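Participant: Pasting a structure below so you can have a look.
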Amino acid sequence: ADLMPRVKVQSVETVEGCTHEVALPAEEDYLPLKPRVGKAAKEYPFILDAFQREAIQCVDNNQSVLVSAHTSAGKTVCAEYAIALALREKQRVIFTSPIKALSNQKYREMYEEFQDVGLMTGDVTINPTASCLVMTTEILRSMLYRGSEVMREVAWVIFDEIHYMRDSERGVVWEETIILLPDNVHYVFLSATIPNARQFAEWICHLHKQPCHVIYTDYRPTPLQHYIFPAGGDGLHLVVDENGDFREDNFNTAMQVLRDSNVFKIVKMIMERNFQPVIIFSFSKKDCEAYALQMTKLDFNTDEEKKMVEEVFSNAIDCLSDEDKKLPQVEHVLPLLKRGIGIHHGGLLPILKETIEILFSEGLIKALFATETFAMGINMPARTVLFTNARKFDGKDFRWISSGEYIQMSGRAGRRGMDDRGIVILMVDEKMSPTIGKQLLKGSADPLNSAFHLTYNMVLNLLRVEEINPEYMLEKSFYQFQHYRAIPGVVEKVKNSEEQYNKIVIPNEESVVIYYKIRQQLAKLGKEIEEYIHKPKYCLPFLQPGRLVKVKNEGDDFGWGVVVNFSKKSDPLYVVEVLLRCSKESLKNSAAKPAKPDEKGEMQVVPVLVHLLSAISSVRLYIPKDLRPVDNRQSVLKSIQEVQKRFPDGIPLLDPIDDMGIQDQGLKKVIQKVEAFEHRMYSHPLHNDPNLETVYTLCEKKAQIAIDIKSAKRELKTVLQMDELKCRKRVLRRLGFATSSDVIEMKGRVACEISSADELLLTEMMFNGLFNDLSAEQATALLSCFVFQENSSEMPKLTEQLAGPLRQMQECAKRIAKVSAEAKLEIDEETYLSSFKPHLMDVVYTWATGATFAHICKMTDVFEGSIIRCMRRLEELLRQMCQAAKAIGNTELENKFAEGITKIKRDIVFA
Ligand SMILES: Nc1ncnc2c1ncn2[C@@H]1O[C@H](COP(=O)(O)OP(=O)(O)O)[C@@H](O)[C@H]1O
Ligand SMILES: [Mg+2]
């Protein structure tokens, strides 16, 4: 209907310390907020910082608020006031958080103060009905879709960590929950620094016809000072200050040492100088645990503290069974804890990881080694954060930690009250340019950008609800609320087109354009002559050492340089090391950049792929070996220079047809045209005319301005992900889930219940009788495959009791890939059937028999924690599958799956 968002942000004057703006519908006029009609919903012992006061007042005026501030500032102060007005006026409230662990402590942190609280997480329902219900975002989405009544009395939904909407996988759940939520509800959003905070406000203003205020402060309660440890270095160096200033001088020095037990010295130093507590963030479970055993050589705890650790560990581990209290981890973790040394990793049994968390808060662990995700976990802030590496593997390739990652993990430094200041240390193992360090340490926080991925649970559930259609979510989605730039695209199109018209009177007649095409086509034909020269059959025999070759990147010309070697590394791609002039700055780089016109620059060895060589020259010149010294590298410049002085036209070049090699391929045809175009040029009347250089330059601007105008017009159709819904709707109709008129069918309504896993395969397998005629023990293992997505494991040999079911899951999985392909979906059959992993299948059947976890832990190499996560996720899948069978009324299946939940739910898991 071509109806687009019409929302205006109006600035609200702010006392020093906050930026307050108010997103409002354009039609609605701005009225200043009313003040404190009620004396106080809640009273805080602490003296409120200015941002807290402006945000709370918005809660008071029943106007929605979005808060962005650093992780030690009092963002929660805003959540607790909202919960207080809600409990006071009796309106029900919900707190929704990204991870379950934030919720389990937050239920308790909220329960003590309020005591009319409930927890809704898949693992547990406590006080299922209460005025304040802590719901994970995932259960809210289920509840909103299920037509549950808990959302009837809610007028405040508190979305903590809305900056977790960015992730592709769970970003749909937050965006979906906000759209499904009624326009009546007012929402308080708690986020860390986000550059695009205003846009989020405009979404909740357009989406819910209300004002979403935005409060932004850069306040950090405890100043953080950033440090870097060069390898093999006596001391730490101050790269960044409390004032935030970047010290390049020290950073290059710290770097300078880098050109030419390490953790133990840094940890020991921190402890001696009272920089404790230190969270050492290692990127691997193998590195973190192994590092701790290094510090076992030192005792960091008092004798009184050791008794307190023993009293806490045993009170905590009393819950476990006597055979269970002797598991290989339980015995081993206590000694490390006594010394003040702790491990926080996802390979940990859950009861132990919570004990480590309670002790660190209580001060009984003074050096905690943690994997990154402890960062996502609530609180547990420290004085010093130490990074055992500056690079984290992305699976496809190893990469430096993103600016955003340093900002989260560095913010666990600076306890607000105990520490006057906070200290952050990075250990760098590879050369880094100042440009990388300025971004990693001083990086602006990542923008909050949508990752709306359509899921069959999204399409199927929306078909069930009568009022809404799957397409509704697409239009109200954050991804289609970037409609805010279409109006900008139009402003450039008209403005640029008017500019072309002012240029058109200045531009000359089409006769110059005719030359431009002949000049441009000859350049285009020229690139084709180069494509043949780069070919590894002809170029490589000729890329001998000492040769004069010219290297050009995209938009960068390095110019003449002398080859040092010929080699194959990384259709194979061949790498030639060509000495090329490069900026004196490129010496610092770990990406080498061509010398600027200002400086002569310094020659250096830049690995160059053969594909980048513009030209190969028939002049080979001497390269001194030991090209390390600045004098030897610069000497070649004088030698390449004499070749340029001796020859006026330029260095001679080897003709591909004769000197370079056998051009059996018809380059003669590209060359045949090249000469004629040169003949067409020059013969063209406008050749070498007086003031031609300026006369021709204008012609280029008009062409490129047209390119800019033409290109922008292509990007201005809408309907961005409709092809995916269209293809996804077709797979559902074919498989049997929905009718051709888009009405859900009973096969479909079962899949709406299985939202913890692949709804399509499990509902289709359920129909083909796969689950039927299988012992509950066999069924529990097969459903595990859906909820295990790890790696670096070898399948335990599977007997026909467990392999035969697996061979049959694949057949349904192969069909779903095939129906998906004929539906123009992007599924690759191999990944889909491999997505479900059979690695932990024999560790779930053995658990079903009644074997203790220790037998189970031995059967597979997986860390104890991967087994616990798979098992509670399996208990839910079983719970979702048993409800699904109610719809089809299969009595055995509902009981068989319910039998499975009882057999699996035992001992240390589900503690
Ligand atoms: N006025 C205040 N200034 C600074 N810190 C405060 C203040 N009041 C409470 N705090 C402390 O700061 C934290 C409150 O903010 P927090 O819950 O960390 O927000 P978020 O988790 O959203 O970053 C808690 O440690 C709290 O005890
Ligand atoms: Mg928090």
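Numbering, chain A: per Swiss-Prot, residues 93-352, 372-681, 691-710, 714-840, 844-1037 in sequence.
Recorded method for this deposit: X-ray crystallography, 3.5 Å.
Every residue gets a Cβ built from N, Cα and C, even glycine.
As annotated in Swiss-Prot:
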- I139, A161, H162, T163, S164, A165, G166, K167, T168: ATP binding site (BINDING)
- 148-304: domain 'Helicase ATP-binding' (DOMAIN)
- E253 to Q: Abolishes RNA helicase activity (MUTAGEN)
- 405-577: domain 'Helicase C-terminal' (DOMAIN)
- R658 to A: Decreased interaction with NRDE2 (MUTAGEN)
- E697 to R: Decreased interaction with NRDE2 (MUTAGEN)
- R743 to E: Decreased interaction with NRDE2. Impairs the binding of both NVL and NOP53 (MUTAGEN)
Participant: If you measure from the Cα of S681 to the Cα of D691, with 9 residues left unbuilt in between, what do you get in Å?
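Facilitator: Here the endpoints' Cα atoms lie 11 Å from each other.
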Participant: Would you mind reading off the Cα separation of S164 (ATP binding site) from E253 (mutagenesis position), to the nearest angstrom?
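Facilitator: Cα-Cα, rounded: 13 Å.
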Participant: Restricting to the recorded positions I139, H162, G166, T168, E253, which ones have a CA within 10 Å of the CA of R743 (mutagenesis position)?
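Facilitator: Checking each Cα against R743 (mutagenesis position), there are no hits.
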Participant: Look at the break of 3 unmodelled residues running from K840 to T844 and give the Cα-Cα distance across it in Å, whole number.
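Facilitator: So the endpoints of the gap, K840 and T844, lie 6 Å apart at their Cα atoms.
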Participant: Spatially speaking, which of the binding-site residues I139, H162, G166, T168 is closest to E697 (mutagenesis position)? Use C-alpha to C-alpha, please.
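Facilitator: Closest by Cα: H162.
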Participant: Whole-number Å distance between the CA of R658 (mutagenesis position) and the CA of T168 (ATP binding site)?
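Facilitator: Roughly 66 Å, rounded to the nearest whole number.
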Participant: What whole-number Å value do you get for the CA-CA distance of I139 (ATP binding site) and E253 (mutagenesis position)?
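Facilitator: Cα of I139 (ATP binding site) to Cα of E253 (mutagenesis position) measures 24 Å after rounding.
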Participant: Ligand 1: which of the recorded positions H162, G166, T168, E253, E697 have a Cβ closer than 6 angstroms to it?
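Facilitator: Among the recorded positions listed, those whose Cβ sits under 6 Å from ligand 1 are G166, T168.
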Participant: Give the sequence-ordered list of residues that share a chain with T168 (ATP binding site), lie 6 or more positions from it, and have CB atoms under 8 Å from its CB.
Facilitator: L282
Participant: With 19 residues left unmodelled between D352 and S372, could you check how far apart their Cα atoms sit, in whole angstrom?
Facilitator: 18
Participant: Do you have the Cα distance in Å for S710 and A714? The stretch of 3 residues between them isn't modelled.
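Facilitator: Flanking Cα atoms, separation 8 Å.
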Participant: So of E253, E697, which of the mutagenesis positions has the fewest other Cβ atoms within 10 Å around its own Cβ?
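Facilitator: Result for the mutagenesis positions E253, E697: minimum number of other Cβ atoms within 10 Å at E697.
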